[PDB]
Every structure is written in C-alpha cells, then in structure tokens.
Amino acid sequence: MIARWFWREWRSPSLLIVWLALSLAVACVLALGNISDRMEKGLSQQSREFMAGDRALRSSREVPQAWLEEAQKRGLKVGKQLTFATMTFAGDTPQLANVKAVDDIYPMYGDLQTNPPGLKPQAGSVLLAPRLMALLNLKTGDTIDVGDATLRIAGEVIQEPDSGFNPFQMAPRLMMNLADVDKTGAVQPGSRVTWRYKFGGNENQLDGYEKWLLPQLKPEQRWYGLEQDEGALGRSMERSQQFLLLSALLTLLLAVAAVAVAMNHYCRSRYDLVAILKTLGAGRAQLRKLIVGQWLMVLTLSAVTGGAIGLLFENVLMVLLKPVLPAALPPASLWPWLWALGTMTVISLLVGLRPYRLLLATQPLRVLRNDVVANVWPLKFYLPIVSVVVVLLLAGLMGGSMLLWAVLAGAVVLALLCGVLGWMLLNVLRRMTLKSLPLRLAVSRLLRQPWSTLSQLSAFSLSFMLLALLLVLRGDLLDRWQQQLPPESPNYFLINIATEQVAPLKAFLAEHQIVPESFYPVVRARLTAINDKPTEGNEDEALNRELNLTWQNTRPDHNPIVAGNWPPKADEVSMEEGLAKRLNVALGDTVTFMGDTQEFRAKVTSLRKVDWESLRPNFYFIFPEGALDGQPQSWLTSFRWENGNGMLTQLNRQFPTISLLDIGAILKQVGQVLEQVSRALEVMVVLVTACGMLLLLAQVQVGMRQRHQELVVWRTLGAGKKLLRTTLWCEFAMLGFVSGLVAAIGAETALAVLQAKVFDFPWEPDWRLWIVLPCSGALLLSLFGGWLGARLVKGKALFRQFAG
Amino acid sequence: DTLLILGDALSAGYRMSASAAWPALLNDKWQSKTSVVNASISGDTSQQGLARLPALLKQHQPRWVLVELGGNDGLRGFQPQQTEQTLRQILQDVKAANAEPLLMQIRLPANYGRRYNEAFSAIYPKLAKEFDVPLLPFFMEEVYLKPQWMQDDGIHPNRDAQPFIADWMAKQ
Amino acid sequence: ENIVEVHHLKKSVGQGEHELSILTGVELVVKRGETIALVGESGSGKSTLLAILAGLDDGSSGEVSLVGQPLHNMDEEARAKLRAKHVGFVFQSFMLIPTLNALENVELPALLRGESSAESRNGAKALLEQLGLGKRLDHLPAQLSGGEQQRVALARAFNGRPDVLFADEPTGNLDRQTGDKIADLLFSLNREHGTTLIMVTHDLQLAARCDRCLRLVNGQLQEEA
Amino acid sequence: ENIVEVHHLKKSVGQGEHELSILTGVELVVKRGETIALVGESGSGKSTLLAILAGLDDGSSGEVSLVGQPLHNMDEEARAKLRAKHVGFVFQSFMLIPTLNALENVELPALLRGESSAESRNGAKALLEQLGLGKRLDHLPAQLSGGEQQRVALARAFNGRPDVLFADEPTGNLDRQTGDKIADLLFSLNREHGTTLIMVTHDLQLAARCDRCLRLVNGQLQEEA
Ligand SMILES: Nc1ncnc2c1ncn2[C@@H]1O[C@H](COP(=O)(O)OP(=O)(O)NP(=O)(O)O)[C@@H](O)[C@H]1O
Ligand SMILES: Nc1ncnc2c1ncn2[C@@H]1O[C@H](COP(=O)(O)OP(=O)(O)NP(=O)(O)O)[C@@H](O)[C@H]1O
Ligand SMILES: [Mg+2]
Ligand SMILES: [Mg+2]
C-alpha cells in the first residue's frame, strides 16, 4: 500500500531534490570527518615516530626496576637509553663527544640512518658523527678509545630520529651499545648521565600505567608525551588539530543549514496532504504514523545513501592522493558516523516538530485558505529555543571549545546585521524607482515574500562567511609558516666568536665563497631594576636568568615595530611587546641592566613583535650602536654550506675556541613536518570548498524549485529565455552581493575572536575581503542560478508541470 | 678589603638572581670586614675571560681575585696546551696588576673520561705551585652525592645548594 | 429528527481595513432525508458557509449542532471522528492527491476505515465503472481532465458512505448527460440510504430538483423554492 | 485571411497498453473575427485540442499554421514570442500565482511587455473594477473563490490584449448574470478590436451565440451550429 506511495513520491521533483540534498550533506560530512580523523591519526603517529615513542620519562639517576616490571606485566613496551658526554682521543688529539647508548629495542619508532645505512648499535663497534669523524680524521674500521675503553668504529650516523630539536647541542654525536658502557667505566656517582625511557603500546594500557605511576612520581622524573610539549612544533600540531576541528564544525553547520532549508520546503509542501488527510477525519494515531513513517523512511534512505557515497568517496580520494600522501593512514573511528546521523536527525526533527503540532491544532480550512492559524507556539519563542538547543548540542559534541563560542558569536552578529540591513533595504527599495525590466521583476519578487528572502540571505551569508574564514585562516597559517622557515636558512652556526677573531674569520669565509649574514653581538646582562624598582623576587624567567642584549644598525626584517620608533636613540631600547606586557613595562619606562659588573639604564622607546618559532636569532631587547661598546661582546653568526667537511675541520683547527653547531637534521625534519601538514591543510581546504560549492548549488536549486511555478507561468505567457536568464542573474547577483557584504563583517568578527583567543595571533582587518566576498559570491550565485534556469526552461508543454 | 670573583655560572648564578648566587651570600656574610663582588659570566672561554679581564681589573681593583675559569672550557673540550697557555697568560696578568689570584682546583666529572680528567686536573696544582697561590679543592664533588642540591640538568646546583656553597667558600 | 441546527452563525475574515463581514446571523433547521440547494452569486459566501456547516471551521459566533452534537463544544479529534463516521465532503478544486491514481484515491477512505484491500478495491472499481471511469484506473489526476477529477472526488465521497454529504459545485465541470447521471445517482442514494444531501451549485434545474432552496444574500439565507 | 489552419492533426498519449488515441486527423479553417465554440463530453479531448491549437504542444502528426506561420517548424522561442505578441490563453484551473495578489497577477503581462508601472496598474485596476473585483485588490487567490480566480484569469488575458484568445470553460464557475456580463465583454472586444475568439464551454446558449460551433466526436470535428 504505502510502498507504492513511497515509490511514486521518490520520483516527485520536490522529494527528489530534498532527498538528494540530504544524501549529499550526509555523504560529504561523513567523508570529511573520516578524512580529518585519519589525518589526525597520521599526524599523531608521525609525531610519535619523531619522538621514537609514545610516552617519555626522563630521569637524572636510576629509577626503581619494579615500575618497569609493572609495565612489563601490563604489556607496555619499555626501552632504556643512556646519554652522557666523554672526552675521546684521536691519537693525541682530545675531543668532546656526546655518547649515547641504546638497547636492541631502539629504534622503538621511526628509523635511524647511519653511514652506511642499515647499521645498528652493536657490541664491539661504535659510531661517530660525520662532523666528528672529519674532526678526528678517522674512518670506518678504525679503533678509537671512548672514555676508558677502546672500540672499533662501525661507521658514521646520518641522522637519529630521537635527536632533540635543541639548537645548542655543541657536542658531536657518539653512539655505542648499552652493554659496552661498563667497559668505559664512566658509570660513576655524580655523573651527568641522563636516562630516557620510551613507552609504547595501546593507549588503554598507556593510561593504566600512567595512573599507576602518578602517585609514585618524583621530582627528578619528568614524564610526558608530545602534545604537552611547549616546543614550536607541538604548538603547530595543536593549531593543525584546531584547524581540523574548525573544518569539521564548518561543514557540520553548512549541512545543518542545507537540511534546515530542505526540511522547511518539505514541510511547506506537505500542507495540502495534511489538509486533505485531516479533512476525511483520519485517526490522529493513524495519520501521525503515516507522516512519521514517510519522514523516517526518507531519512533512513538518505542516511544509507550518504554513508555508501562517503565510503566510496573516501576510498577514491585515498587512491588518488596516495602519491601525494606520505603513507597509508591508520583506520579512523565511527564517531563521525554518529555525529552526522545525530546532526541530521536532530535538525530535521527540530525543524519539523512545530509545523506538525501546528497543523494538528489548526483547522484544515484555515490552512487551505491561509487563514489566521492558531496562536500557539509563536516563532518569537520558537527561534530562541531552537538556538539554545543547537548551542547546547554543539557544546556537548565539541566539549565547549572557545572556537565554538567565536563561531556562534559570528553567527548571531551576522543574523542581527542581516535583519537590520534587510529592513533598510526593503525601505530603500520601496522608495526606489527603476527603468529596466529584469531589475523591476527581481525587485517585485524580493518584495512580495520578505521572509523567504531573509532566510535565503541568512543561509548564503553564513555559508560565505564560513568559507571566507576557512580560506583566510589557511592562508594566514601558510604565510606564517613560510615566514618562519626560509628555504635559504643557514645550516651551520658559529658561536663564541671573538671581536678580534671576526676579521680572520671574515677572510676565511670570503676565501670559502661564503656570504655571511649579520654578525650578532652578544652581551650577557640581567634586567635588575624596572622603573627604579628591583626585579628580585619575580618568578618571570626573563627577570631570573641571564639576558642576551645586542645592538644592530639596520631595521629588523622579521620584527616590524608595532609601537614606538626605529631606531632607539642614546639610552633607548627597542623592547618586545610580550616582554613589555609580562613585565608591566610601557613605552618610556626606565629599564636598568647589569652586565659584567656594569650598570646602565635605557628607556623603552619601541615595541616589536618577536616570534620564538622563527629560527633566526631573537632578543628581548635591541640597542643602537654605541650603547654597549664598552661591555664585553661575544659574536654569533650562521651560514649555509653543504660542500664537503674538510673545510669545517680546517676552520676548527684555525679557530678551536669558536663553537660550531650543526642543525641540518633538525632543519630537514621540521621541513618535512611542515610540508606534510601543508599538504594536509591544502587537501582539506580544497575538499571543504568543493563541499561548500555543492551545498550552495543545492540551496540555489531549492530556491529555483520554490520559484518554479512562477517561472513556468512566465514561460507559458511567452517570456523569452534570455529575459528569464537575465532576471535570474540580476536577482541571484543582488542576493549574493548582500550575502557577501554581511558575511564580510561576520567573518571579520569571528576571525578577530578566534585569533584573539585561539590562535594567539594579532588581528588585522582586510578590505580585500570586504571587496571580493560580495562580488565573488554574487558571481557564483548568478552562474548557478543561470545554469539551473537554463536547465529548467528546457522541455515541452511545461505548463502541465505547474502543479508539481 | 674586597674579593673579586671571576668564573662561570657556578659563581655567576645559573637561572637565578644576582643576590641568589653564592658570592652575594658570601658578601652578605662578610659585609662588616671584606666585601665580595662577583664578576662571573656564564659560557665564557679563556680568550673571552682574558678579554673581560682588563675591564674588571680596572673597575674593581681588589686585594684578592678568585679565578675559576677553564672548567667550562674543559666541559666543551679544549686541547690542554692551548688552554694551559691562555690560563698561564691570564694568571701572569692578574699577578702583574697587584692582585692576588685564587685558583680553584677543578676536576671534570669521572664520566668525562679518565685520561682527560686526570690531565686537566693535574694542571691546577702546577699553576698553584708556579704562582704560589692556594688551590681550593673541587667542592662540586660535595654536590655530586647531593641530588637535592642539584637541578634536572645535573650541571648547575639549585638555589638550595647556594647557601652550602657560600658556607664552604667561607670555610675555605 | 433535526440533524442540522444553526443559530446566529456569523463569520468575518480579515483585520482592520482588510476585515470583511461574510455572515450576519444564520438560522437553519434541516431534518434527515432533505435535499437542500444553495444559490447566489460568486463570492457570496456559499462555499465558506457550507464548510463551516460541515464543522471544519469555527465562525465568529453562533451555535452549530450536527446530528445533535455541539460541534463548537467539541475538539478537533471529535469532529474528525464524526466526519469519518457519518460526514462526506466534496470541494470545488477536488483536493485530489497528485501522487496517487484514481482507484487508490477512491479506495483510500475504505482503507482508513480498516476494511480489507480486496473488498475496498472491489467497491472502488464498482463506483468508478458506474461513473464510466473504468479505463482510467492507473491514470493520475494530472493526467486526467477536470471532469474526471470531479468524478473521482464524487466516487471517493460515495466510498465514504456517509449519512450526510456536503458538496460544492457537483456538476459545474460536466456536460448535461454526465450531470444528469450524477444527479440521478445522488437522488437514488438519498432515497435508498436516507443520506442527507446539501449541494451548492449554480444549476437552476438541479437546485429546483432539491426539496428546499436557499439563496444567500447579504450574509443571510432566504427561502426561494 | 485565414489565421488558423489545421491539417491532419493527430495526438496520442501513453505507451503500449497505456497508449490512447485522442485525435484521428483534424482539418480546420478559421479566418479573423470568427467566434468558434467547441462542444462535446468530458474527456473528449477539447482541452488538449485547444492547447495544441494554441501551439503550446506538438501532436503526433499534422500541420498547424497560426497567423500564417508554421508553428511546428518554429522553435519554442519563436512560439513564446508569438504568444507574447498576439496570443492569450485561459485555462480551466486558472493557473494562478499563489504568492501574488489579483492586481499584480493581472498587471504582470503588461510589465513583461515593458510598460511602465503606472499605466499598467491603471489598466489592471480598470479591468478589475469593470469585472467587479475592485474590493479584492490585495486579496490572494487562496483567499478568493473559484469564480474570483476565473475573473482574475480573464482580466489577465484582457491585459494581454492579444489578437487571438483561446479560452477553456470561461463561465463554468459563474452564475447567469456574471456569465452574461463576461460574454458581453468578450463579444464587445471581438467586435471592436477584431480579436479572434476560440472558446470551449458546455453552455449551449453561449456556444450558439458563436459564429461557428464544432462538436468533438471520436477525435474528429463536426459542424453543429
Ligand atoms: N481567507 C479569506 N480572506 C479574505 N476574504 C475571504 C476569505 N475567504 C473568503 N473570503 C471572502 O468571502 C467570499 C465568499 O467565498 P465563497 O464562499 O467561495 O463564495 P461563493 O459565493 O460561495 N463562490 P462560488 O461557490 O464559486 O459561486 C470570497 O469570495 C471573499 O470575498
Ligand atoms: N498525461 C496524460 N497521461 C495519460 N492520459 C492523459 C494525459 N493527458 C491527457 N490524457 C488523456 O487525454 C484525455 C483528454 O484530456 P482533456 O484535454 O483535459 O479532456 P477534455 O475532454 O478537454 N476535458 P474538460 O475540458 O474537463 O471537459 C484525458 O482525460 C486522459 O484520458
Ligand atoms: Mg464559493
Ligand atoms: Mg479537459
């Protein structure tokens, strides 16, 4: 009986378009969620591999073995590493070397590359850094005395995965087996030996052992993972996670808006059927069962189709992007499934609940003749309830993150602005006279039904502002990362350079065809008093440890002056904004520094932005030339060179007192991480843009379906196809222009809030958005409407299709 | 009478205020009779110490000078001949300018390598005998078996060890 | 005996300037078995008066009693039950289902009454074939003419088998022969089953055929024939 | 002189068993100024025959010439231009816009013709007031009766001001007085502007008033009056 009902209704155009929109939204949301979850899992896995473990425990001495026995009983894999330093001897030449000792478990995660590759730390042989090998002029197969024991040299080490990203490890790397350490006899009380403990396994047992060890923790022990790290890479990972969550939120909201519009259209369509079924006096239970059964069948079919399409789409995307993708990601969870299904069902139910009870109470005739409906549940109370419910649901889904607060603030400000500007536009248009035909036609169409115009305007505006926010955030993140990592960054550093030694060093660089950058002077001084008040007792790190003051002559390139003037004059200093805030220092304040038992005062005359993520040298204070000439000055410099290693040994022999630092491996790893995340973000933004375009197309098609009867009446009367296309172009272009105009301010507000309280970056207004968004949205909507109208106008005897 | 201190963060004060460092504590203990002034700077080399030497010598002009340098040079690793010659020149300059040098016997940690540790530790008695100056012992060994007196790195003693260091130096 | 009673029924539509007064107090007494015709001009309120007489809407004021039950005192559920029990209605635009065929459209009330598919389909087929619609069983209302849709609505009303039947413009879109056949069928049903009939049409002959004739002038009913 | 010419026009709807033959070859000659009435029974094909005569649809076979132009040889754009230039049509369900009021509905063709708002609104108001619809300017078709909707459709057709007017059931939902007024207005327009009129109705008197009368039997036209 009802099977034929549903089969015939599935062919009906309105139900067909509603079901298509629902299925497309479900599929796109599910695919996006699965892709985001798999990308996040891959990022976590690669972070663990970079850390060579899942949990890290660093100790200065020996921890009790009973805890490791408990971990073994729990099944977690635990590995011990011992790091220290020694003074080895290439014949007579002494040299410091950073010795590391691991078991066979290492590498627990990631991969270790040696020279030749494939070598592993084994007994009877040791490994040296290529820089160390060149410095000691040894080679593979040689025997060297490390500590107090002589062992053969297995080879060089290309790179170790667990090498800390610390640009201060001056000691060259030495590697030896953990069993041979007692051969050297270096294990003695009072030795600076660091015990690293790597833990790997399923997160359930990880949490179990973590909570088991929590009461047993000691101050000498540092237990952590990777997200808790304050390193720049960890913060970037957190930002990427927040970006993925924001993308999920945006696609969820777009799906919500699309399905809300579809449900509104469906409920308005069902009016005639409701009226006729109520006319025959059908039982309330019977009619309720019929209507809810049809609605639930539509929802179930849409959900099944969306799930199948999402799975197929994810498989196709993984197949296509595999060469671009680093490796096969681990499978994701089923949480996106529940997210999408619950979102769809809840939104549809909340949209359709009020009309159902309203038609139950209202008499069928008043519905048929559009008489005054029963004054029950006015929209003035219905809308706030819906807003509160959806806000609570989103907060429960995403744990009440501040980004959700920013998004909802943007949404509400967009809604109020849309309402006010719509009222003003209605007044002005009623005060406006025209002369062209399609303009007047579009004006009339807008004026006749203002509420549908407001709804479509709000939907288009929210979609446009969400897309603009996504694009702007992606562009800002990419630009900031590109600024932070110049591709021409130097790969070697020279420190502890003497002022008398720079000229021989400069000649050495010039002979070696090396163009050096600015030679940073360094003076070690402490900010003792601020505004004649001593800083002792303050727990701020800058007021407790030593400060590295410096002077320059050219304006900083990566530190534009936000407040103040460049350059600072005599007794004047350019200060960092963050330090000024954290030390309650304003412009013009007197800062007193003590260095080399010499006290000097300066006036804060310039506030500057400093990003510690930048690999360039950064300072909390900048002085003009001549401010600290009398203070003792060391010198720091950096250069890029990859041609051979003999010149490095020659420089070390010529300048033994000058410290040499290698950062090549760290630079390579951070570049790999940044490019991987950049590819991930680019793919994510492309797919989100595609889904947003599809949803906008669905909404425009819904609007065309709603205007189908009047369009077909016009065509029946004899309206030209060119005239209809121009009218649609004008109407949808005006709609898109207004939507983009309001979306500009909405996106500005949301971006300001999120950048202030999520991404911790300075906010700037962009007039380029204010110009591009309205015209671009208008063009997109006009093209979509023109294509849809061109498709609809095709056919013969279209007047017979007026009813449908 | 004034005592000038010229060394590393062991006396400069690693990640602590100027008053938090042990030389300030010793000055507080010796306010009445003999003031103590600290001129130590972290990370200095023998050449950098020589460069900073004239300014401190002219600014302070003390009766005694505490010269504890080369420990960080040994930690980073210098060839014995070069650092020995530089320290010899520094001591000659200190004794030339009417200032009594105080050389601290520094012994590298036993894990640093027995041969180099012995070679570097044997320098200090030779210099003390040559210049006829007292050689106070390596009191960081007294901190070797005191984890509560050290930090996470194990290189610099914590603020809790600073009173102990000041007391030990007052005894010496 | 009196199945329909009306006292001071008034209806007004609109607000302020848009407000319009349709009725000025209606008094009507109708017993079982009567044939009542309504006459007037277009826009005079015959359709809305018939609709509120059927109890589907509430007027501005007045008392309406159907089969000795106060419809205004009842709720929508009781009125729906009464309609499903003894009331049938025929509109002007035929209010037909676009997604259903004629046979299913006429069989639907019997299915809603819990009758089995076989007997309901047989009765629907008989009602359609006696109206000459046996060749349009699978056709849709959009695929059919206005007269065919009117006949489908009449067949659905017949399938309802009510004791009271309100119809508006039953033969407006029919030729003389089809109108005569429909009138003969309606009169035969009224004479056999005793079903009260209230028809609104502009056909003077059909109106005269009714037992009583009322003209709607200035929101008031006047006996005419 | 002959404005409408029909040769062997045939129309068939359906496929296979569902296939139905509507026309069996139509030959028709109509000059300017004639009044043509169409008679028959419901479902006989009068509506579809009139619609394909207006050129809105293509039959199974045949030649149709309107104002001396082969409609079958033209595209949809040319037919739309011809309709906007000289053709007006009146349906059975009045095909009215639910989201527009009567005044805007009748003013719409003049606006589509590029006329200014003031003159178009004045003409629409005159057409509505001469039909007695001056008190329902702001009312919606759902708010109005079927006769009011029919009058709105007729007023829209009048606002089109065509040289040829096809109408189906022009006075079906009207009383005698309103039907007489509409017929008088149509005849006056035909006699003044020379506009050809082709009306399909079941009113025998109105059909006899026309210059020619054709009955549609078994998909064929027969002269009757
Ligand atoms: N919802 C409404 N809003 C405004 N006016 C209305 C509404 N419903 C009815 N009216 C007015 O009441 C009149 C009567 O409607 P109706 O009962 O259909 O007239 P009628 O004379 O029975 N027409 P017919 O049966 O076609 O000859 C309408 O024509 C309007 O003038
Ligand atoms: N889409 C369709 N599918 C199937 N049959 C159709 C379709 N359209 C029309 N028909 C058939 O063709 C017949 C003629 O339609 P129509 O032209 O409305 O008849 P008519 O005699 O002009 N009716 P009326 O004007 O109400 O007296 C219909 O009644 C159906 O039998
Ligand atoms: Mg009426
Ligand atoms: Mg017809």
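Residue numbering in chain B adheres to Swiss-Prot, whereby the residues present occupy positions 28-199 in order.
According to its header, the structure was obtained by electron microscopy, 4.6 Å.
Keep in mind that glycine also has a Cβ here, set from the backbone N, Cα and C atoms.
In Swiss-Prot, the entry for mutagenesis B:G70 to A states: Retains weak hydrolysis activity. The structure shown retains the original residue. A sphere of 10 angstroms centred on the C-beta of B:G70 (mutagenesis position) encloses 17 other C-beta atoms. In the three-state DSSP scheme, B:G70 (mutagenesis position) falls into the coil class.
If you look up Swiss-Prot, you'll see B:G70, B:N99 marked as substrate binding site.
Cβ neighbours of B:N99 (mutagenesis position) (same chain, under 8 Å, six or more residues apart in sequence): B:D35, B:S69, B:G70, B:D71, B:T72. The annotation that Swiss-Prot gives for the mutagenesis experiment B:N99 to A reads: Retains weak hydrolysis activity.
B:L135 to P appears in Swiss-Prot as a published mutagenesis result, with the remark: Abolishes switch loop movement. Lowers activity towards substrates with long acyl chains. Within 10 Å of the C-beta of B:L135 (mutagenesis position) there are 22 other C-beta atoms, taking all protein chains into account.
Per Swiss-Prot, mutagenesis B:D180 to A is noted as: Retains weak hydrolysis activity. When Cβ atoms from all protein chains are considered, those within 10 Å of B:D180 (mutagenesis position) total 11, not counting its own. In the three-state DSSP classification, B:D180 (mutagenesis position) falls within coil.
Residues or ranges marked as active site in Swiss-Prot (evidence: experimental evidence): B:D180 (among others).
All protein chains considered, the CB of B:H183 (mutagenesis position) has 20 other CB atoms within 10 Å. Among the mutagenesis results in Swiss-Prot, B:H183 to A has the note: Loss of hydrolysis activity. The residue drawn here is the original one.
Residues annotated as active site in Swiss-Prot, with experimental evidence given as evidence: B:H183 (among others).
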DSSP-derived structure type at B:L135 (mutagenesis position), helix or strand or else coil
coil
Rounded to the nearest angstrom, how far is the Cα of B:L135 (mutagenesis position) from the Cα of B:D180 (mutagenesis position)?
16
Using C-alpha atoms only, work out the spacing between B:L135 (mutagenesis position) and B:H183 (mutagenesis position) and round it to an integer in Å.
14
